[PDB]
Every structure is written in C-alpha cells, then in structure tokens.
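K.L.:
This is the structure I have questions about; it appears just below.
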Amino acid sequence: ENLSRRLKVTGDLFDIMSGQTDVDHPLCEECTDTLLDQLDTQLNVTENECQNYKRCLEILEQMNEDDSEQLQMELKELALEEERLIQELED
Amino acid sequence: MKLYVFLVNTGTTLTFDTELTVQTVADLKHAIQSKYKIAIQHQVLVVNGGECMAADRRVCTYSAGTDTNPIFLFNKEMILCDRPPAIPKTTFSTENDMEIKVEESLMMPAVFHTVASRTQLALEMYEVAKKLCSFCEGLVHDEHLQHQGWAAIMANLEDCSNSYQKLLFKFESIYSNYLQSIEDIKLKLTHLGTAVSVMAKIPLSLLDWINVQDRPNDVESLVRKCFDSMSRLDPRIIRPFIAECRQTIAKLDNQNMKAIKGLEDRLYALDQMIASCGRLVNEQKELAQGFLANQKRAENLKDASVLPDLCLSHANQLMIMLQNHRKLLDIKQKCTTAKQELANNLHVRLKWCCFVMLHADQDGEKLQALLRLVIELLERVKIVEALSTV
Amino acid sequence: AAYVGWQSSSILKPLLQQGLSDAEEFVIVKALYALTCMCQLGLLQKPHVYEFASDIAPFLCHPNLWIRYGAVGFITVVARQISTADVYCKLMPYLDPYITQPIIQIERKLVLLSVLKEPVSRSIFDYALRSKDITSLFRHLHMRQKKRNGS
Amino acid sequence: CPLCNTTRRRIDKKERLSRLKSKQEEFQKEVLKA
C-alpha cells in the first residue's frame, strides 16, 4: 500500500529531483525529508562515479611518461642496430 | 508517398517504395533485409527524438520516413562487430567509364573535321558530369542523413538512459532514505526473531485469509528472504553498486562523441563543395551549349566567318573543360571514400555507447533485481509485519 | 554473445569459469580468443573484467606460444573494450607481473608481449605438474615465496 | 501533504552534487588525456 505512496513519492521526488516540480510542495513535511534524502542519493551517485574516476587517476602512473624519453635514446640506437643486423643478415 | 529511410547505423541512403509504406511493421525490416543489404536478427531502427518503432504502430505515428524526415536504421551486428561501416561501393562501371573517357579526352588531340564527334562526346561528358554531380549531391544529403541518424542515436541514447536512470536512481535514492528506514528494518528484524518465536509458540475469518497468504510464503522461505535481503542489502552492496551504476551512466556519457567537431560546421563545407560541383556541371552544360552554337557558327562560317582554327579551338576547349571536370571528379571520389571514413569515425562513438548499453544492460538486470529487493523490503515490511503479529 | 548475452553475459561468466575448467591448452588459446571476443561483446565485464585482469596477471608469462600470443591479443582487445584509465589501474598493476618494460602499444599484442617478461618454462612446471602431491608441495612453494617476501 | 499524501506526522545539496559532478567531468577529461 504505502509502497506506491513511497514509490510515487520516489518517482515524483526524482521527477522533481530531475527538476520537474514546483517549489511549493517542497514545504511538505514528506517533501523536505526526500529533498535532503534525494539530494543525498544524488551526491551519492556523483561519488559513485568520482571515486572510481579518481582511483585510476593516480593509477595512471607517469612511469610510461618516464618511458616516453626512453624512445629518444632507444629509437636512433635501435635504428642503427637494426641496420647493422640487416647488413649482417644480407652478408 | 514512398517510404524514405536512411540506415542511421550507416546514415546512408537506402529508401523504401510506397509499396512497403502500408505493409506490416516487419515489412520495413524485411525490406531492409532484401532490398538493402541489412538482415533482420542483427539490426535496429528507432524514432529520433522518439521511441524505437514497435511491432504495430505506423511510421507517421511518430511522423517520419520522409526524404527530409525519414526513419533511422541500425544494424545490430554493425556495432556488434567492429565493422567500421563498410563502403564496398557498388561497381564503379559508371565511374570507371567516366575515368576512361576523361583520360581519352585529355589524350584526345585537337579535332580537324572531327568536330561533330567531339561535340557528341562533350555533350555525353556534360550529361554524365551532371548525373555525377547529382549523385554526389545525394551523397552529401546522405551525409547530412548520417548526421540525422546520429541525432537519432543520441536521442535513443538519451531515452534508454532516462529509462535506466529512472529505475536505478529510483531504487538507489529510495535506499538513501532507507538508511534510517534500514534502522527501522533492523528493529523489524528484531521483531522478526520475536515473530519466529511466536510462531514456534503458535503452531497451526480474516485469519483464514492471513493463513492462505502464509501458504506461498513459507516460514523458512521468509527467513531466508530476510537474511538475503540484509546480506545483499549490505549498504556497500549499493554504494559500490552505486559507483557501478554511475559508471554505467558515464559509459553512456561520452560527451565528446556527440560534439565531434560541430558536425554542422563540416557539413556546411560539404554542402558548399556540392554547390561548387553543381556549378561545375552547369558550366559544363553551358560549354556544351556553346559547342552546339559553335557547330552552327562553323556551318555558317563558309562565307562570313572565314577566320581559321575554329575546330582546333573547339577541341582544345572541350579537352580543357574535360580536365577541369575530371579534377572535381577527384574530390568526388575522395568524398566517396570519406563516406566510409566518417562512417568508421562514428562507429567508434557508436560502439562506445553500445558497450555502455550492454554493460548497463547487465546493470539493468541488476536494477530489476534492486526493484524486486526494495519492493520485497517495503511490501514485506507491511504484510509480513501483519503475518508475524500472529 | 552477439545477440543473447546483454544480461546473461554473467550467465556466461559461469560459463567463463567452466571454460577455465576446460581440458585443452589449445582450448585455452581458444579461451583467450573468446575472451577478447566477449570483451567486444561484453555486458558482464566490470566484475569479470577485473577478475580476468588479475587472473592473467600471473598467467602473464604463460609458456604456451599459442596461449601467450592469444593472451596478448585478448589483452589488446580488452584494452580497447574497457580502455580508459581503467586499463592502467585494473591491469597495468596486473600487467606489471609480466612487462619487463612499459614499452608496448597495448592496442597491440606483439609489442605488449615484448614488454612482458619471457614466458617461463612450462616444461619445468609440467614435470612439476606431472607429479601428484604437489598440492602440499604447492603450500611449500607458497611458504618459499613468503621466504622471498616475508620471514 | 500533497507531496506527502499521509497523516500529518509533523536544493543546495543538488548544487553540491553538481560541483562534485563538475570535478568528475574534469577527471574524465584527465582520463581521456591519459
């Protein structure tokens, strides 16, 4: 019985939480409780995304960023080495 | 009125005859399968800024299907497989003949007494150039149509996202206040142990209805229900699942994909190029008409226009115009390839959203479970409180 | 999985474990193939995603040329599928278990394996595998590892 | 109450969640750059 009242309250609150209601009904004693609780779950989902986003931000280690300069020394030297290996294979 | 449809999956021109206009709903699918190279099982089509077509409603129900407001089509396997949208362009026999003729005309030398054949070839070239300019205009239209299919894809994403957000955020926020409601549920679980004790102490008209309700909600089943409800109800099970749902949403939320480059910004240049091609075709037609007037002038030139080199000048002008037109034919073929190019470029963000969709489809199975769980919670609160009062 | 797994994708995840119970190491290469294939298909990934990442992390130096190559391939396919920074955090730690150097196009499998350490001798563990009571010997090996990092 | 539909037993938070979401968008851009 109350489920619909709560569900409707839920759906209505989210709908309003979506930004689809009037600022008057918020004064409803039931309205305000959901207002905080609705915004609570909203910030909760914001966190549900942001915590995961921040998790790898540090996990995106600059080790490869350090590896970037390695190509500069690696590149020309490996080019010379490959040319020498090609000449040796040819002979 | 014949059906107008572009495979938003390709955003490409594959129209329908009015013959399928009033046929069954699956008739459009079978038409895409047979007439178009788009099978049924791995395929999709929906209404832009509207719902995905059901099995009954006609197109106009969501008014669309026109050459400027058609329906958007999606091949399920298209993104299901990597499938950078294939542009295996049909036999260029027309384009191949155009290339051969243009090469011959460039290699064609000045015409002395061959003016009639030269004018015939120039007229054929002008007509073919106009036909190709029209085909390329339809191609630029089909590019704008891929843009419209992308708008339809964004609308469908927004729609499905709204449904998923409704269900998910509903269960979630409901649990959000359910936290204190969770303390109430804990008190109810204490009362539940009490009620188990009472039922042990109460072996066995409204009582008849309550007992009937007891038949399909056996005691062990209800105890297991409460236990699992709490366990999976582990608040982290939501808050971690909360991060999970937010991640599914984000997976949907690829902002850069839609704002690729201001697709209208480049479509404007595409339309300007199509306009330049049409102007080139009109100039070629004007030159062919001048060639006819010059054939007339050469015929009348026996007496009053005895200046020389007329046939040579005509042949040279024909060759120059042919080279100019072939030049634009280059950009035309470049756009023909850019068809598949932008097709894969879109298929990228397509697959992005689609994988977000499949992951959030698992998430939505979880969200139906979450509904069921919150329902169990509240409805059981009421009814099982009654049944446990004993 | 092309048109049946949007929500039953996890129902395949149990099939994933069952295939992990498969007999053939060639079936194992086919497993890494179908692994990348689902990474394309998806719809039950995130949990099973990190699960496979961790599991492969040790299996990284897997001495099965078919298995090793198909693993690098499923790795590049997953790197496409999940991609994002999720790749770094979830796998690159699991990836560190093999990459001798962080020098690879993770979108590519050949360079990726090139980064990874050379696969260990599967033959040695197989003769070790050939044995029977290695299970307790397994506990002994765990104790030895703790010796490596422990007391 | 009309939003309550129950016996009389008796905003800015959205803005905070929105600032969090803006930070999360910055993080997603960082993820793309990474």
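Numbers in chain D track Swiss-Prot; the residues on display, in order, are 43-52, 76-99.
So this one's electron microscopy, 6.8 Å, going by the header.
Backbone N, Cα and C atoms are what each Cβ position is placed from, and that goes for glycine too.
Copying in the features that Swiss-Prot gives for the protein in this structure:
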MUTAGEN   D:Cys43 to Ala  In Atg14L4C4A; fails to localize to the endoplasmic reticulum; when associated with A-46; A-55 and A-58
MUTAGEN   D:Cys46 to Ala  In Atg14L4C4A; fails to localize to the endoplasmic reticulum; when associated with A-43; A-55 and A-58
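Could you tell me the structural context for the features on the list?
P.N.:
Less than 8 angstroms from the CB of D:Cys43 (mutagenesis position) sit D:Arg50, each of them six or more residues away in the same chain. Look at D:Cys43 (mutagenesis position): DSSP puts it in coil.
Taking Cβ-Cβ distances under 8 Å and a sequence gap of 6 or more within the same chain, D:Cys46 (mutagenesis position) has no neighbours at all.
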